[PDB]
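Below is one structure, written out as structure tokens; comments come after it.
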Number of protein chains: 2
Amino acid sequence: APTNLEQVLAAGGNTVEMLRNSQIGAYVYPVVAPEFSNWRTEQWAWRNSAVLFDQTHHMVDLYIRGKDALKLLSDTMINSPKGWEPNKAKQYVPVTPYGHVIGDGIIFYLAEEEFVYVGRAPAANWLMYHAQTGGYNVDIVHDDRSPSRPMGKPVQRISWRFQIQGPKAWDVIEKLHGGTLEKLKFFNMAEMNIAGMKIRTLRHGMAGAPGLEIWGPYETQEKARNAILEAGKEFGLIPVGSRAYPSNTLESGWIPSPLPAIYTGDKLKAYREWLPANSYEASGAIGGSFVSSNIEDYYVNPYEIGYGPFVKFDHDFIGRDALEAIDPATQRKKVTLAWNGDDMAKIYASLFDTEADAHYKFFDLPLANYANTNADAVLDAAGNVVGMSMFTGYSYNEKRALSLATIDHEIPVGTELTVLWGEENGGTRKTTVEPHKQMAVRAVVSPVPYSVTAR
Amino acid sequence: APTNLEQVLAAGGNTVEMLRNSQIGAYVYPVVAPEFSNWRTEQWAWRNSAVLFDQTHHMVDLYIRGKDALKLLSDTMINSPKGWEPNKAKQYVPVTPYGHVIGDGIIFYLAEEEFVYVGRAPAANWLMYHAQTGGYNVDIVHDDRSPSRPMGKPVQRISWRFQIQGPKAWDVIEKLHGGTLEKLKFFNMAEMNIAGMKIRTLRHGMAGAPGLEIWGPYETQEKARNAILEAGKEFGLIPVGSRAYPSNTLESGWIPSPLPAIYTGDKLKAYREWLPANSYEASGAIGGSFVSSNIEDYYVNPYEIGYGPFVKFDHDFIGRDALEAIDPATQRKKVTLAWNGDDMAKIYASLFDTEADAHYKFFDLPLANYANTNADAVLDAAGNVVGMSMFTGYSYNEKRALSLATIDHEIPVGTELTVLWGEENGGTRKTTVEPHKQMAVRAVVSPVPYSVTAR
Ligand SMILES: COc1cc(C(=O)[O-])ccc1O
Ligand SMILES: COc1cc(C(=O)[O-])ccc1O
């Protein structure tokens, strides 16, 4: 009977309890093969040789064209639009009127009055809502991320999107291009040759080495992929599968999964009435040890997850007054948490204990998340909640379990905190959750992007 | 340049070294979603509620019709054909002229002059070779297993094939049928109602509870699946994904992966010349600690992997004279090995050791195989090789790592052996293999199907 999020929340009891017991299952990185060689070798390659990341299937694409396209973005993003011209991309971050992050994605300025958003569903839903109800002269084509379990059905996208990354990426790129290719400034766009095609590029990189994101019409996907794999054999390039792929951000430092902060607030009711009952926001899940009966305690603002530097008070935008009221110097800060290896061994050991009444929450490798929004409590030595751990897994490059978190600003790097791993009372009813007991895992605060930190 | 297996072996150096360093990658259970809920809950359901196993995509189907169909099977199988009539299936096991197992699969006797084989590629390749070159009046339609990495391409089969299993399976089955359904003898075939369709059935079961395998034309797959899932909600039935699925045989006791024993022998040269260079036999891989430079040391005969009881000297068949010469009472015997939980914890602990020069071979969960043929050495206390471990993984139902093995017949159940886990010299060049050191894992000999055994 409910057709939108507002009706779902009115009929669903406590919002936190609903989301933490959602039956949606795992957040899937679809279609791309889970592994091409093995996930350890694939992780190793992006730090030691080169990789092809296949990004064609796990993000929503919004193609935004028209006289008011730039205005729509400017009105909804914290980012400065000043001096923005085609062939520059930005990390689009929208906040609510209350100053809280809705989501984020990459916005490509392709040409005059022509943009494309690439990212998770929440910020795309927000753009579509405003395009439709705000009176913008703009046309939008929504190309959803691919189905999670296609089960043999054909899958189409409008565009393929790859990245070539690793210390030997630029060697592969120039071999493909047929000569030297200029390294532009980060997120500037140009073009390159691949197998006789003119392929648009986005300057990118990771682990201190320059790389590229590239895209094109879906029809040429195989032609480009096969050229890249062939040219890259000389440099050890290998394709990365969907099992290893999302663990890259544990090393790179981007938190993909802030809760869209749209469940409360009178100024967000119209948006809740617009969001379908089967939307990401209505049907998804929250997993982890952090418990509050107030869904607002799961929200973050942009300063808390590393987007402070993007905020520019040089244009009108939704939530500007709220962000202006925030003191940046006292906001929580994004960090990497390096999980204690002895504690990790104890988590896994419990799976092989035939006599214990319970084991610790299964920690999948290399990505351990079990909802699309992750919220584990971070505790200090007294047991106070001092932060939220929001993305969790393991790096074969570091031989460490790692998580990305936001913690009280005064906590120094090197401090040993605890992450509460697992859920209370045997676990919520999410279909990703087997029965388990919790563990207070020791974790050392470390920089983002991750760098090995002395305790 | 090589077009067949014989040319591949002539140009490829030592046959063992070729197979143990093959670049084929993992043996994939394709297309079906890796997980629907999570693999632990899915494993639990087949012992505690009910499951839908989706078997549509991982086996080769051979449709065999014609006057000489039964003769073709009879001439090539160790099984008795005496009194075989439509609506009975058999576990077809062919051996070479030298008495060694080629493979095995399920052969359904559907009607007069109409059969279907379902199983891995090796026994299907053997049937096709003899149908084609032996002068049999028979027509064969080969429906390959689905591609390992479809990457969004559509996937078709001629038939869908499911199983409904678990202690509540028969409740679900009778709910679907609309009333009582007779439990026939094992592997006898009949029919049932599903959503107004007449669906053919094969009497099956596991863990002491009766179940069914069912099939039909691919077009009705979704209609049947949705009816089964709907009727089964009352009994807790859940679908099982491809990650959990193949671990079922660790509990059930069937070894899927004997090496097709066709690489040597003058009487098998014609078959090697017929097998394509991209066949399973030519392109696949051998993984694990057992090392011999003679590929014949990887062969098994039917007595060694539990098919002794199928051998019937009441018909002419390939390899009969060799099997008649074998003494059944002194052959190695199939067992389950229950791996020591402390040793398992030490394997996983090494992944989180930031100072060690090496870690132990990654043991994936719930299936740890990293080739399509598995060959780990089993050692006694003196270090003698006393068997071969051939399929490896973990059961959440038992909280134990388990493997299926064949060992010297005189070794009593309860004996503590060791399985050598990992490969020598840092590991072979297979793309599934990360660098690692070996471990002698303690393992207790246990019955097949697995039953908890006092040491
Ligand atoms: C940019 O693509 C990514 C997306 C996600 C996600 O949505 O969880 C994670 C890591 C990624 O690299
Ligand atoms: C009968 O289907 C199965 C096939 C395999 C395989 O081929 O490795 C393993 C377990 C199975 O249940």
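Following Swiss-Prot, chain B residues are numbered 3-457, in order.
Backbone N, Cα and C define each Cβ position, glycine as well.
Feature list (source: Swiss-Prot):
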- B:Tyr31, B:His60, B:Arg122, B:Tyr247, B:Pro248, B:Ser249, B:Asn250: substrate binding site (BINDING)
- B:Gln57, B:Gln93, B:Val120, B:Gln165, B:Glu215, B:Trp256: (6S)-5,6,7,8-tetrahydrofolate binding site (BINDING)
- B:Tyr29 to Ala: Almost loss of activity on vanillate (MUTAGEN)
- B:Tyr31 to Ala: Almost loss or loss of activity on vanillate (MUTAGEN)
- B:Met61 to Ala: Almost loss of activity on vanillate (MUTAGEN)
- B:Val62 to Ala: No change in activity on vanillate (MUTAGEN)
- B:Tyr247 to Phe: Loss of activity on vanillate (MUTAGEN)
Select one residue from B:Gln57, B:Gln93, B:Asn250: among these binding-site residues, choose the one with the most other Cβ atoms within 10 Å of its Cβ. B:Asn250
Give the maximum pairwise CA distance in Å, whole number, for the residues B:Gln57, B:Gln93, B:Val120, B:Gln165, B:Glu215, B:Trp256 listed as binding (6S)-5,6,7,8-tetrahydrofolate. 17
Under 8 Å by Cβ from B:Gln165 ((6S)-5,6,7,8-tetrahydrofolate binding site), same chain, sequence gap 6 or more: B:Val53, B:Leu54, B:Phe55, B:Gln57, B:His206, B:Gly213, B:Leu214, B:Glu215, B:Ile216
Setting B:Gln57, B:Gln93, B:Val120, B:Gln165, B:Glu215, B:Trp256 aside, what same-chain residues sit with their Cβ within 8 Å of the center of the Cβ atoms that define the (6S)-5,6,7,8-tetrahydrofolate site, listed in sequence order? B:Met61, B:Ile108, B:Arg163, B:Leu204, B:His206
Cβ atoms other than its own within 10 Å of the Cβ of B:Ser249 (substrate binding site), all chains, total 26
Quick one: pull the CA-CA distance for B:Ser249 (substrate binding site) versus B:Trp256 ((6S)-5,6,7,8-tetrahydrofolate binding site), whole Å only. 11
Quick check for the class: what is the C-alpha distance, in angstrom and rounded, between B:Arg122 (substrate binding site) and B:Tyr247 (mutagenesis position)? 15
Set of same-chain residues at least 6 away whose C-beta sits under 8 angstroms from B:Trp256 ((6S)-5,6,7,8-tetrahydrofolate binding site): B:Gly308, B:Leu406
Of B:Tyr31, B:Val62, B:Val120, B:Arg122, B:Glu215, B:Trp256, the recorded positions with C-beta less than 6 Å from an atom of ligand 2, in sequence order, are B:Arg122
Closest to B:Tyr31 (mutagenesis position): which of the recorded positions B:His60, B:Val62, B:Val120, B:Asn250, going by Cα position? B:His60
Just jot down the residues in the same chain as B:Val62 (mutagenesis position), at least 6 apart in sequence, with C-beta under 8 A of its C-beta; none if empty. B:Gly107, B:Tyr119, B:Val120, B:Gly121, B:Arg122, B:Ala123, B:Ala126, B:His144, B:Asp145, B:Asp146, B:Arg147
Spatial neighbours, same chain, of B:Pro248 (substrate binding site) - Cβ under 8 Å, 6+ residues apart: B:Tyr31, B:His60, B:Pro258, B:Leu369, B:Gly395
Any idea of the Cα spread of the substrate site, B:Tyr31, B:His60, B:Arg122, B:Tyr247, B:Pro248, B:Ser249, B:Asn250, as a max distance in Å? 16
Length of the line joining the Cα atoms of B:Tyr29 (mutagenesis position) and B:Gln93 ((6S)-5,6,7,8-tetrahydrofolate binding site), in Å: 22
So what sits near B:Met61 (mutagenesis position) in its own chain, CB-to-CB under 8 Å and at least six residues off in sequence? B:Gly107, B:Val120, B:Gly121, B:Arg122, B:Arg147, B:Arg163
Write out the long-range same-chain contacts of B:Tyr247 (mutagenesis position), meaning residues 6 or more apart in sequence whose Cβ is under 8 Å from its Cβ. B:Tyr31, B:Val34, B:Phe55, B:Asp56, B:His60
Within 10 angstroms of the C-beta of B:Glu215 ((6S)-5,6,7,8-tetrahydrofolate binding site), what count of other C-beta atoms is obtained when all protein chains are considered? 23
Which of the three DSSP states, helix, strand or coil, fits B:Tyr29 (mutagenesis position)? coil
The rounded CA-CA distance in Å from B:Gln93 ((6S)-5,6,7,8-tetrahydrofolate binding site) to B:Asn250 (substrate binding site) is 18
